[PDB]
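For reference, the structure discussed in these notes is given below.
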Protein chains: 2
Amino acid sequence: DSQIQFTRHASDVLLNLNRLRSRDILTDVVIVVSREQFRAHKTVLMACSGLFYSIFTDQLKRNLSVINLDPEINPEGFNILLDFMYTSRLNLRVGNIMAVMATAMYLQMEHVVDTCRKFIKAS
Amino acid sequence: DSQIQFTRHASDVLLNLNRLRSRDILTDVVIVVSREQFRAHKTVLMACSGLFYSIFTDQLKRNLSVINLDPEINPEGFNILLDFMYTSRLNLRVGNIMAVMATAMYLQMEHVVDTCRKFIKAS
Ligand SMILES: CC(C)NC(=O)Cn1cc(CN2CCN(C)CC2)c2ccc(NC(=S)NCCc3c[nH]c4ccccc34)cc21
Ligand SMILES: CC(C)NC(=O)Cn1cc(CN2CCN(C)CC2)c2ccc(NC(=S)NCCc3c[nH]c4ccccc34)cc21
């Protein structure tokens, strides 16, 4: 409310969280997408994705160390979205727009889908 | 670099991380401060504190579920800093500044220490 605001703190936290991912420090889940595998932190996955929230919030699945995604998910599209989660930067190109949008819908990241919609429209 | 920037994503992630802490979801450590206990996420602690980074980055201590802080640490001051880590907001009042500053020194949060110094200077 009337507390002092650190305007860079949130971005600095996310940057260190991504650094921890890049060194595999306290990563607690691998996400299998067809042939690929991505290690990550369940907390960040839950904070950023409705699908991952709905999985790990259920005590039936909260302790899983492996999550197999839908085999139709494109790994490049997932990687772009995983990067976004940890960076706030979304790499939308003409060559990946369709794969990134579809993957964002499957992961229930509405703002990204909403931004994919505006990207479409601005093309 | 040339990707789309989501200016509110990092703050949105931290808010959900704090929500997860408030429901004790995926918390993986308890910090003992005199007669008090605080549950938290090791990744957030490490991202925010040089002390907590140095502890959990060491494989000798990375798997600890309990951390006992120095008995001289004031629990209210620790709580204020724990809140700051998860909110980017620092509750500095001249009734608590000394105990917050000394705690931020122990936790190796230089940004906060530097701010406490200017709070003193701005009187
Ligand atoms: C970084 C940020 C912008 N990314 C998201 O918000 C992605 N996301 C997208 C959704 C799904 N949306 C939600 C809004 N709704 C109208 C349409 C469907 C979603 C859901 C959960 C989380 N993760 C966490 S920790 N949420 C804590 C609050 C909460 C949400 N639903 C709850 C259910 C029970 C208790 C708490 C909650 C992230 C989610
Ligand atoms: C959210 C942000 C504003 N809060 C901090 O930065 C609090 N903090 C304060 C310090 C201690 N400072 C650091 C600067 N130095 C000149 C004086 C002492 C500190 C240390 C680690 C972390 N956590 C993480 S993940 N760091 C990843 C990068 C890294 C730092 N040291 C490394 C050593 C080896 C490998 C990597 C690194 C947080 C730290």
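In order, the residues displayed for chain A correspond to 6-128 in Swiss-Prot numbering, which applies throughout.
Quick check of the header: X-ray crystallography, 1.7 Å.
Keep in mind that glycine also has a Cβ here, set from the backbone N, Cα and C atoms.
Looking at Swiss-Prot, you'll find the mutagenesis A:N21 to K noted as follows: Abolishes interaction with NCOR2 and HDAC2, no effect on interaction with CTBP1 and transcriptional autoinhibition; when associated with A-116 and 376-Q--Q-379. Under a cutoff of 8 A between CB atoms, and with a sequence separation of 6+ in the same chain, A:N21 (mutagenesis position) has no neighbours.
Quoted from Swiss-Prot, the note on the mutagenesis of A:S59 to A is: Abolished ubiquitination by the SCF(FBXL17) complex. Cβ neighbours within 10 Å of A:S59 (mutagenesis position), excluding its own Cβ and spanning all shown chains: 12.
Applying an 8 A CB threshold to same-chain residues 6 or more apart, the list for A:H116 (mutagenesis position) is empty. Quoted from Swiss-Prot, the note attached to the mutagenesis of A:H116 to A states: Abolishes interaction with NCOR2 and HDAC2, no effect on interaction with CTBP1 and transcriptional autoinhibition; when associated with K-21 and 376-Q--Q-379.
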Point to revise | Where the C-beta lies under 6 angstroms from ligand 2, the matching mutagenesis positions among A:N21, A:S59, A:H116 | key: A:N21
Review point. Mind pulling out which mutagenesis positions among A:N21, A:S59, A:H116 sit under 8 Å from chain B, Cβ to Cβ?
Key: A:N21, A:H116
